[PDB]
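Before any comments, here is the structure.
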Amino acid sequence: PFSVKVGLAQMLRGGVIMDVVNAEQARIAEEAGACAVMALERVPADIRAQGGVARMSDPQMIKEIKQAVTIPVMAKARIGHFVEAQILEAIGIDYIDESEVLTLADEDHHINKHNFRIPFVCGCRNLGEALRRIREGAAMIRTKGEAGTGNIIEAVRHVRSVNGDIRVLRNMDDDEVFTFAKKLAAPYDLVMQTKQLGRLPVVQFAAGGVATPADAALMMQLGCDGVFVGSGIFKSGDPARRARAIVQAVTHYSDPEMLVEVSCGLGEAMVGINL
Amino acid sequence: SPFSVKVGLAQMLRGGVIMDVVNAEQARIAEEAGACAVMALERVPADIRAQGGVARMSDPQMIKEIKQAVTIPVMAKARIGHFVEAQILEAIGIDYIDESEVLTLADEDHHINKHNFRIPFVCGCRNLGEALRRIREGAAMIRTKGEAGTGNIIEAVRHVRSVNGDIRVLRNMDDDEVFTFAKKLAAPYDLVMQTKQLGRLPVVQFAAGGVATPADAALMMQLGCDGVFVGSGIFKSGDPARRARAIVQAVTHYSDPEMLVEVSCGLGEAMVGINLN
Amino acid sequence: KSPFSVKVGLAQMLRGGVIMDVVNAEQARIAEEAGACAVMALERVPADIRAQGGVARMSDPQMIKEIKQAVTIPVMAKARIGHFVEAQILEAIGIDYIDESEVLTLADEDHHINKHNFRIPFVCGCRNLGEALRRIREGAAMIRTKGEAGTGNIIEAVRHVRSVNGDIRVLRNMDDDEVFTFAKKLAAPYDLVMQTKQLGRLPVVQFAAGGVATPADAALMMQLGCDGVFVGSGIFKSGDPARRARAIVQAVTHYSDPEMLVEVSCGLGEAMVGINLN
Amino acid sequence: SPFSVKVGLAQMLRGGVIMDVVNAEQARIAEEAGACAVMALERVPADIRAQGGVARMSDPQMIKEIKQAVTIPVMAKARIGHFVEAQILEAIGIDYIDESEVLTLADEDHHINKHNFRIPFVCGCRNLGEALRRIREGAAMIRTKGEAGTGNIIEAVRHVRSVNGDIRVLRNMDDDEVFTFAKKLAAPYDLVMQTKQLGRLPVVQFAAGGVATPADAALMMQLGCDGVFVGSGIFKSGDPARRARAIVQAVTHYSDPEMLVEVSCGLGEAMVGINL
Amino acid sequence: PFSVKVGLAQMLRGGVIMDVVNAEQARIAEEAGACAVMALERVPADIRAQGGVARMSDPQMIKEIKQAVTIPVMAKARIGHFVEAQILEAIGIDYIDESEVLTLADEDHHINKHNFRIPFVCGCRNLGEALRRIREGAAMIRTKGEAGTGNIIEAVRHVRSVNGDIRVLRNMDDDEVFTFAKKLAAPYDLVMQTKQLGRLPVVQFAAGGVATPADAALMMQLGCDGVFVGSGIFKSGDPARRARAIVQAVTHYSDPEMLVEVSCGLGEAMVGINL
């Protein structure tokens, strides 16, 4: 049942999921306290900088990451590429992220995720998208800012958008919810489920531009359940120290004294791009 | 579920003609002609179109006079979004409420939350997305609607073909594509899938808008509708009683051209109507 | 041998004829006595539909029966475009042809009647060759190349007859390899385009209609290559319907005889005044 | 009928991979990997894209060298509308002509009258209307085509879904509405009705455009194609022979995820391609 | 009389006319079986690539070409440059081509070719242009595609246009021909002459992008009387072999077996440009 997958993702709350491209990065991530590793071909900053078609990683590399760690292993598939997802599931990983950072394979339809046994992550920029991805079978939502820039601005925008719309929905006149669902282009039943629950019906992590402990704690204070870090660790001057600092920031997000400690003398952050 | 019971009650109307009536005399004509139900409203759509002014729910006294004049179901119209007009109609004790676009819209952004009511509702639609939105709000029956008050069937044909055509597309669609299809219709996914599984609308679907002749009514049935509403074509015609009977018989015998000739022969002046083009 | 070919063959019996719109039995008798090859039953002549407005539908079966009883020549009647039930009714009455007519109020803006579903032959209108071939593929056994309705102005009939016949002539010498693209551009079925090329003419009978007001107009349509003419308004909106109807019939029969055209046009009475839309 | 015989020949390629080749070495690699046919052309689509210049039929000498290097059927490309290139190809004795949009268009308004030839033709399409127009001109096989020379499958997915989706719409459609549907497709009505009756394209339909990995090839088959062409994704990759075999296996076993893992594992560098 | 010039050009039917820039190219052309050589400063591909004002060749070079061959010698003059044409005629060559490949000298008027004793070739893209050039005195028409690209697409377009309009005209209602002449902006008398003749009233060769034997045979199968080759020979890897193959293709244009033979192992074709 879908609810089993939704419940599984609850275990990741309070965690940092780290993009890794090889087994060495995966070991760094687990040693730093990541709650899961995300296997992909290149970190988003490199995909942005270099171009080319970005696809699912080779199964051999994913197997190498899978046997190098004991925490959950996720991997990315192109949007709509349900055969990449079939291969990932057959390898025996724990989650598939149908990821907009890879090159879109189907511009009109996402994967029918209910056809799979393992849980899926999907991205969103707004509540309507989040609920559409959930109805397709996403068990976890990544609210996504800019990929590969180190700039948190779009993550802040999109997190505030999703959470703000949920707060509006919570107090809305029931009679107006039908039109709200039409405007969101989202399934009414899921809209009402979100209204009664008072939060997103699945775990919601922030992603996109998280470069510093301060960024990660910010996402948590805005109400996210966790954070993805794609480029900010492995495009930085000291990946291992920075990864641990970000893990600590998510765990202690309301403790300014701790946030000072973990941020102090951390090395060159990812320089990134101001779009 | 209570909604399933309302949906099931409307099944009795299949094969029928629902006639708009403005007084007790028209209601008696409708019943004697064999209508499956009467629809109480202040003025027939052609008169609303010609005269203008704000069109509202009928006075409860007129609705009571109509309800006492007939034994077939009595429906009555309320303005879109005017949930208090609907409360009044339900408290009178009629059988269905039609949240009708022919009356002056009262809420441009929201329809009545029809699930809050005990009696069943009819709503109009022009396409499948609208039909399914109205159903999700609690409509137990759908009126696929063309032009009101013109005697011109062109838009009813267009909208019947649109709704039924989209259902046929949906029936055979790749399951993986239905998510995006629901998004494009701005319709609730679960209802889209239910329509896909059934191969038809989940509730009774009548045609309405410009039905003026027996041929028009039979056309709507051959296009796949479950029945027809006649708003203006009977009481703006030269012989309302005989034309009402002929339209009832056309719906009963919609696949029988010999019968359609018989009931159409020498019917008197039809509603002249208006060609908007 | 095919059912459609038989229908096409029936309409060919009307070559050289004038088909006259009629609204009652008196007009029908006037038409037959004038030499019309057929009468066309409709509620109002096109000039009256234009002037008066209102929704224009199939005539009441009672009136069609009265017309059918009053004449021995073939009886046609009009149905709205797409209104296949009106057509089912007309065929059940027992008339000879149905005209799916743009002069009545369109009932289906996107689809015409599937005319192959009927026993009796259909007439449809067209303004260009692509339209004519589409109507034929739907089952029309006869094409009415149509100008303006109800105005007495032949200008659009000339334009559309010249367009249809001109594209047919373009087909004759066309490189076979270019016909695929020509069919695409016409949005017409390729097999019917090739049949038109092979025949050097429309695969069904082609009459002109629209604004025929004088004998000269009718002979003009015949000299442009049409097989016959419809007269909708120009007879019964004129000052002497009976004499003008005979004159137009004679003009179609003797369209290449200027002396006859003079004789039948002389002292003919007031033509339909009509309207210049320009 | 002569056309039905040609349509029958192309049907024998179902379940296969057709591999673009530019020389006899690539041709041998293709056959040994299990390709169902080779496609002789001057340069693979990715090179045509990166280099520019007018792309034409290959020199007959190169086609003959490919033809005698393999025992599987040999196809070769001709420019759209270049019916003399097609006459020359047929006279060489090859098995199929692909009137190909990857070569430089020679006639912007008209395709080759393929019914005039003895050997079967492949044509590309992006939608059902185009496919049926090509079939009416005499194409015995249809290549539903995405982007050429980029390694990006997105447009092939779009066009395969478009063709297949319109075929599905046609199956349940009110017969009376089919006339207007054929007008809107600018397609011959008889071929529209034949597609409705069959519930599939009246000729074999292969996918092409951006197939770079075994997953891509299996995706095309699960979407309902009869086979795939690979133009650049093999010979612009790090290990053509092993990748060619893996793609053949993926088409043969497209609904077996375990097999798809096995043949995809440790394949080497795919073609990097371009995200337009 | 004009008819003498028109009749002279009939002798070229079935032939290939080859652009040459010096005496060596001219000898190659005649040895390969060209029906005439065309003397110009630079081949169209070089004019396109290099730019600059392209004019009539120096008389000395034209004299060198003239005494190096025994087949007819044509030379090019800029459009409207009637003094260049006067010089060419005084040299004693056989034809002048008033050529759009050279730099236009008069944007509004062509040479009054009836003022000359020797026949002229002019280009066209459509029937109206062809008939205007003929009325000015062109005894031969070059239906012209792209110059200097090796791409036949525009030649195919323009050949199909001219021949297609002639076929339309042949069957047209006589009464409609007046308006057809107006629409073509062509002289009515010449329009009617073309209608009664059923073909162009002068020899019509194709030109523009002919790069392979297949290209040349294609132009002949579309109904041309011959072909010009500007760049496709002397911008190719083996000019002499390719020139002979193209000559054979025009002579045997309906023989696929011959077309295979002459095309087989021909060397690098002109690479050209896809515009």
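Chain C is numbered as in Swiss-Prot; the shown residues are, in order, 20-297.
Backbone N, Cα and C define each Cβ position, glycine as well.
C:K97 (active site, schiff-base intermediate with D-ribose 5-phosphate) has a Cβ environment of 26 other Cβ atoms inside 10 Å. Among the features that Swiss-Prot reports, active site, schiff-base intermediate with D-ribose 5-phosphate is placed at C:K97.
A strand conformation is recorded for C:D40 (D-ribose 5-phosphate binding site) in the three-state DSSP classification. Residues annotated as D-ribose 5-phosphate binding site in Swiss-Prot, with similarity to another entry given as evidence: C:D40, C:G169, C:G230, C:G251, C:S252.
What Swiss-Prot records for C:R181 is D-glyceraldehyde 3-phosphate binding site. According to its DSSP assignment, C:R181 (D-glyceraldehyde 3-phosphate binding site) is helical. C:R181 (D-glyceraldehyde 3-phosphate binding site): 16 other CB atoms within 10 A of its CB, across all protein chains.
Cβ environment of C:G54 (mutagenesis position): C:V37, C:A264, C:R265, C:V268, C:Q269, C:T272 lie under 8 Å away, each six or more residues apart in the same chain. DSSP gives C:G54 (mutagenesis position) a coil state; it is part of no helix or strand. One mutagenesis experiment catalogued in Swiss-Prot, C:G54 to S, is accompanied by this note: In rsr4-1; strongly reduced oligomerization and 63% reduction in pyridoxal biosynthesis.
Annotated pair C:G230 (D-ribose 5-phosphate binding site) and C:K97 (active site, schiff-base intermediate with D-ribose 5-phosphate), C-alpha to C-alpha distance, rounded: 18 Å. Sequence-distant neighbours of C:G251 (D-ribose 5-phosphate binding site): residues of the same chain at least 6 apart with a C-beta under 8 Å from its C-beta are C:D40, C:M59, C:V64, C:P65, C:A66, C:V122, C:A168, C:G169, C:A228, C:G229, C:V231. Taking the mean position of the Cβ atoms of C:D40, C:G169, C:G230, C:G251, C:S252 as the D-ribose 5-phosphate site, the remaining same-chain residues with a Cβ inside 8 Å of that point are C:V64, C:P65, C:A66, C:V122, C:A168, C:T170, C:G171, C:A228, C:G229, C:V231, C:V250, C:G253, C:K256. Most other Cβ atoms within 10 A: among the binding-site residues C:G169, C:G230, that distinction falls to C:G230. On the backbone, the CA of C:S252 (D-ribose 5-phosphate binding site) and the CA of C:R181 (D-glyceraldehyde 3-phosphate binding site) stand 22 Å apart. Distance between Cα atoms for C:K97 (active site, schiff-base intermediate with D-ribose 5-phosphate) and C:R181 (D-glyceraldehyde 3-phosphate binding site): 25 Å, as a whole number.
Note on C:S252 (D-ribose 5-phosphate binding site): other Cβ atoms within 10 Å of its Cβ, all shown chains, come to 27.
Residue annotation for D-ribose 5-phosphate gives C:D40, C:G169, C:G230, C:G251, C:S252. The furthest Cα pair among them is separated by 13 Å.
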